[PDB]
There are 2 protein chains.
Amino acid sequence: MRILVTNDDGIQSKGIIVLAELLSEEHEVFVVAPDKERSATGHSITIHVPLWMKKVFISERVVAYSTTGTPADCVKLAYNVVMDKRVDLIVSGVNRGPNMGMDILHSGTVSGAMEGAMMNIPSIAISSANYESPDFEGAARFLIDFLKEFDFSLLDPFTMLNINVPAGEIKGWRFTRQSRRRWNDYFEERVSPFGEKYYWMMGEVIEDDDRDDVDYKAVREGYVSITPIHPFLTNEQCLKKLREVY
Amino acid sequence: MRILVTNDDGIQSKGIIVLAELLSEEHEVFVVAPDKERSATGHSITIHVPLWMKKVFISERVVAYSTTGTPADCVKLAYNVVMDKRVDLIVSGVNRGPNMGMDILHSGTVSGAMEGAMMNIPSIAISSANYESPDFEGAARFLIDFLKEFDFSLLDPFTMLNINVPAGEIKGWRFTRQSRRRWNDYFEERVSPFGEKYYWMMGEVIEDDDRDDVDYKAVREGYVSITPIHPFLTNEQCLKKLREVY
């Protein structure tokens, strides 16, 4: 009912606008997003300098604000300064491009929802798995239908859903685990006009997951990937063996 | 033998200098760190703009470079541009202040080591758990001794160690799990000279872990907390129940 919508691409992104519009048809939507494009922002927050907000217009039905902070800052601000600590659901995204595998850690889109999970508020990060030709309306429409069948009592404490939607035809959806999808990075070296070398990061993807129920596999098969994630990074198995040996 | 040292507080931090100096006595050390103070940077990387490096002096025994990027950028640059893809160990830190519980996700110090884990290179993030009165030499000396007794074959793939060292007397060390230590945030509102309100983030810590083997409990008891962590955020239990129901 009381939904907070945020993103990583900025308040002007079509991805966050269409999402907010559709959700506003049946819910009280507040939009608090960065006042500018963010990329590979990860889960950073702003505590060393002040934060600022400015009223923005998106719809007469939705309350929108842009801020000078990151997606996580936006969630904190929305919760404390705008919504009077009353939020039933946080949806971050309709991001242009996928957020799968280990890239989840560099994702500002996921960090926005994760901020909500850390506060223990049901949250969802949703991305259109096709940077080139995103399908913002289709991903948003999928979410609307998905919410009608999802039982939030089944989403554990401090847990959020990471959703990746195929840009084309959606065959259906699957609950998936995070993959180990990652990148083989390297840099292209170039020279400035003043003779200084600078580096451009590039890379080739690595997809070598043995398991079949991982995020990128559902997505390439035409299914929406839905992964339950939480802010706990302990490697239990390793910890167990370490204690067993020491 | 071939060690890469980085941090989040910048190449001028005493914390990274003392660490590098001590490690250089018996190993070939390379230091690649941010050219400036970072805070709550999380695991962000730079792919939208070029990266730059500048040779810096710390010791005639260590090769040091500052970069315009984040801790993770530094690791990528060090690996590809400086060390010819030959690194035996990555140590990020001797950070001023703790990196425990959920704060691990906002930590630039942890992100530096995590970048190494994602590359599957043994990595360690180490912090002095006392921002006010850090003990950089003591934390670094602890690590030197710890390395003499730690078997890296026991550190699973894509797994790193998050170390928090008490600033005072070290009673010993414990393998711990990440806690749910977190913060009850709120903002103090102020007004600019031109009449605009701005917000300062503040907060009271929440420590309500039932388990006794968590990071902050070992640290307050006087023990070094050592947590094995990896870039996998799937909540397995939740995923299992979700599949069981759907």
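According to its header, this structure was worked out by X-ray crystallography, 2.0 Å.
Here the Cβ of each residue, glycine as well, is placed from N, Cα and C on the backbone.
Taken from Swiss-Prot as is:
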- A:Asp8, A:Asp9, A:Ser39, A:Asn95: Mg(2+) binding site (BINDING)
- A:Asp8 to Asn: Loss of activity (MUTAGEN)
- A:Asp9 to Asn: Loss of activity (MUTAGEN)
- A:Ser127 to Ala: Loss of activity (MUTAGEN)
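Everything Swiss-Prot records as a feature, shown here on the structure.
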residue: A:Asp8; record: mutagenesis position; contacts (Cβ under 8 Å, 6+ apart): A:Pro34, A:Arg38, A:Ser39, A:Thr41, A:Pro71, A:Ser92, A:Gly93, A:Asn95, A:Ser107, A:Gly108, A:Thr109, A:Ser111, A:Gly112
residue: A:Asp9; record: mutagenesis position; contacts (Cβ under 8 Å, 6+ apart): A:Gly15, A:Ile16, A:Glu37, A:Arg38, A:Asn95, A:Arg96, A:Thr109
residue: A:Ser127; record: mutagenesis position; contacts (Cβ under 8 Å, 6+ apart): A:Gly93, A:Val94, A:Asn95, A:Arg96, A:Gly97, A:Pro98, A:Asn99, A:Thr109, A:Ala139, A:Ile163, A:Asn164, A:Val165
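Of the listed binding-site residues A:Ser39, A:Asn95, the Cβ environment within 10 Å is emptiest of other Cβ atoms at A:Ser39. Apart from A:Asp8, A:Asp9, A:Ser39, A:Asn95, the residues listed for Mg(2+), the same chain places the Cβ atoms of A:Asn7, A:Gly10, A:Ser13, A:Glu37, A:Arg38, A:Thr41, A:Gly93, A:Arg96, A:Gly97, A:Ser107, A:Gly108, A:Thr109 within 8 Å of the centroid of those Cβ atoms.
By a Cβ separation below 8 angstroms, chain B lies close to these of the recorded positions A:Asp8, A:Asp9, A:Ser39, A:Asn95, A:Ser127: A:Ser39.
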